Amino acid sequence: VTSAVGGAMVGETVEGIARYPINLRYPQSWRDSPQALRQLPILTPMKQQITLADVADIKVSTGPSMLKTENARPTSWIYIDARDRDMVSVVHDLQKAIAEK
Amino acid sequence: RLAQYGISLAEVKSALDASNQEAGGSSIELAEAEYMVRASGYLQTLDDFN
Amino acid sequence: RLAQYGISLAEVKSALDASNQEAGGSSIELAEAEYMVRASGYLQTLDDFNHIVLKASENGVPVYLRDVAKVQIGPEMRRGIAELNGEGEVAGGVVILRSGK
Amino acid sequence: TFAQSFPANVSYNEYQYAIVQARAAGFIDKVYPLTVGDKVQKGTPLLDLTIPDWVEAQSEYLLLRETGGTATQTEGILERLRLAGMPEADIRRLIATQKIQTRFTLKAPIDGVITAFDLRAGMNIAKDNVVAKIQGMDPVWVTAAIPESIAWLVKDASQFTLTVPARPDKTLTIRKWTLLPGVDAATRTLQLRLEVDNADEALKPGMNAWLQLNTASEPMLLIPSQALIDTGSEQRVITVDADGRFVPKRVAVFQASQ
Amino acid sequence: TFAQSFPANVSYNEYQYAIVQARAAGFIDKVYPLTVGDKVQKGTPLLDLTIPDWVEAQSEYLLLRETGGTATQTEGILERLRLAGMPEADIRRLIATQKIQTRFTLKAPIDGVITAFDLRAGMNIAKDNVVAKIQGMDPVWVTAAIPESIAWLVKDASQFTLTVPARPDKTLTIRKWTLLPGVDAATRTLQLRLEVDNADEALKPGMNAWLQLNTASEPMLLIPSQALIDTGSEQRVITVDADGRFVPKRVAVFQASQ
């Protein structure tokens, strides 16, 4: 998952002052999609040729995108863009609409 | 049972140490969306230990 | 090629991890001078990658990284993208000032 | 149309298989410049050997030829020779020269590669000794390994395509293919054997070979993959109306590939 | 363009191969100062043995000579002798001495190295025992392991440069060699065998060697490797047309080098 499918860094070249990442990975073809992942080739320790689906279920799901915390409480920010009116009037109206509905 | 199964205390310890972490497979693009490849692997049930 | 050569992904990773460092043999006195024993070993050519040894028969016929992998120079995962005037991707730099100066 | 790639081995043709053994005991007179690894053609001399077993019955024939024995009496002794193991051609040499045959030359029965050669000069030879194991490679075999779990991916109507990394300049023609009855327990893979033309002898046994397969499924509704949104609990597509309005619709996914 | 150094080994000439076996059973009278690893020359005594198989027929001959049997009666018993396994040199000793031969000497058929010596003093001997396995090394053998991937290239190679670490002065250009029809499966390598004159015994079987190849292919369409956008199943390049617009094109790769 980390190296075959994902391209996890494995080391870095040392080129003078600079450094550059080195990594292992299957060609994109084998990791194109879910189904592709289910047929991801695995050479087991006992030289058995299996697929990733032989040892795992791959399910698509939905969950956290990025956890935003403020003083340790999760929070979502609603970005409003009003530029024709004056500010205070807008917020005072938002406070009403929000309160009642 | 260690002797009966031919398994050393050391082998047990190492096995444990490899059965309790998650791993990321980066992401993969589907429908112009980013799909985070997440691999389970945390101990959380007694059965998982077993 | 992993299966065809009987080499596991893990073996590849370990081999890589042993083919990219220098080492000192201390020094040795010659003509009342100090000779620093320096041992090469840094990756610096694509060919160096290709010749990462994975396996060797009693024969002396070795199996190289090149036998199970293609070593190419590609882009790392972009964490940020910069575009100029809507007609090209570019590399940029931003100077950041010490707060209060 | 499903598409997947499997690794395969170029291997000797096991229907072109010969193991030469001396028809009777004797001793090696000469062993030709040959060793395991060498390619021989049909007719190539392997070795010369002396075989006494047949001489007694041979002379018994030659003197019945002298004392004008009957055809029935002469043929009978020849038949004893054939059953005694004596090669028919060596029997023909007997009749054509009326000379007792004592030194013989074993030749390669077929074209192929020597994989065994247990006899060298100076030895005695026995009926169980193998003088030469010769394996052919013209209709060369190529066996591909399919993980048991994807067995379903291979059907009769499947379309195969072979490539060998060692010869990018060649396009292989598959004579025929078979899905062997059992799976290799050691690897947990089905065995798919291909017979491939190889008169140029470009395909050497031991070579790697990639087997690309295509397989058509039952007919289903087909859309590009980028067109499908999957949130793990539902899959949908965005449909374009007659007016150009974008209206979403739920769909059930069967499978996907390529 | 290619510049590769292939790994190679020095080994015995398998066309200079001898396995000395006794023509008939018996017991060892004496084995000479010799063992596995020793260099022997044609004629070197290996061991003395007693063989009672031929004595009865030898008498039959000597008796025949006492009573002046037919010339063909003598040729007869004499030919049954050589068919019985008795060496032609020992038969000559029979007629010359007119005494029955029981004690014989087995000598080395060729020059070379004893790589097997299964008989010592006080032992009996059988026909399947090997008294000496001798393999020569004057025209010594060297075999290089060339990665299958460039079979397409080496099938037309002109020359290589053989070099051995143990001997920096025995480095010579190689213009004749044979590319065996089999490739090692464990290393997926072609096997190239070549002979090398070796009177001074400078090259010893077991030594490491290097086979150097500096060559160029036949002209082909070339592009910088960086240019090839190759997925696992799709290789293609971005072409810049006349106006400078991008246009992805599917291509078919032959092979990359340097």
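Chain A is numbered as in Swiss-Prot, which gives 747-847 for the residues shown.
The backbone N, Cα and C atoms fix where each Cβ goes, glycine too.
Its own atom aside, the Cβ of A:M755 (mutagenesis position) has 13 Cβ atoms within 10 angstroms in the protein chains shown. In this structure, A:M755 (mutagenesis position) is part of a beta strand by DSSP. Quoted from Swiss-Prot for the published mutagenesis A:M755 to I: Slight decrease in copper resistance.
For the published mutagenesis A:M792 to I, Swiss-Prot gives the following note: No change in copper resistance. Annotation note: A:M792 (mutagenesis position) sits in a coil segment as assigned by DSSP. Around A:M792 (mutagenesis position), a 10 Å sphere centred on its CB holds 8 further CB atoms from the protein chains shown.
Record note (Swiss-Prot) on the mutagenesis of A:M812 to I: Slight decrease in copper resistance. Under the DSSP three-state reduction, A:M812 (mutagenesis position) is assigned to coil, being neither helix nor strand.
Under mutagenesis, Swiss-Prot gives A:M833 to I with this note: Slight decrease in copper resistance. Around the Cβ of A:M833 (mutagenesis position), a 10 Å sphere holds 9 further Cβ atoms from the protein chains shown.
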* Chain-internal residues near A:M812 (mutagenesis position), provided their CB is under 8 angstroms and they sit 6+ positions away -> none
* Would you mind reading off the Cα separation of A:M792 (mutagenesis position) from A:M755 (mutagenesis position), to the nearest angstrom? => 26
* **Alpha-carbon spacing, A:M755 (mutagenesis position) to A:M833 (mutagenesis position), which is rounded to whole Å** => 49
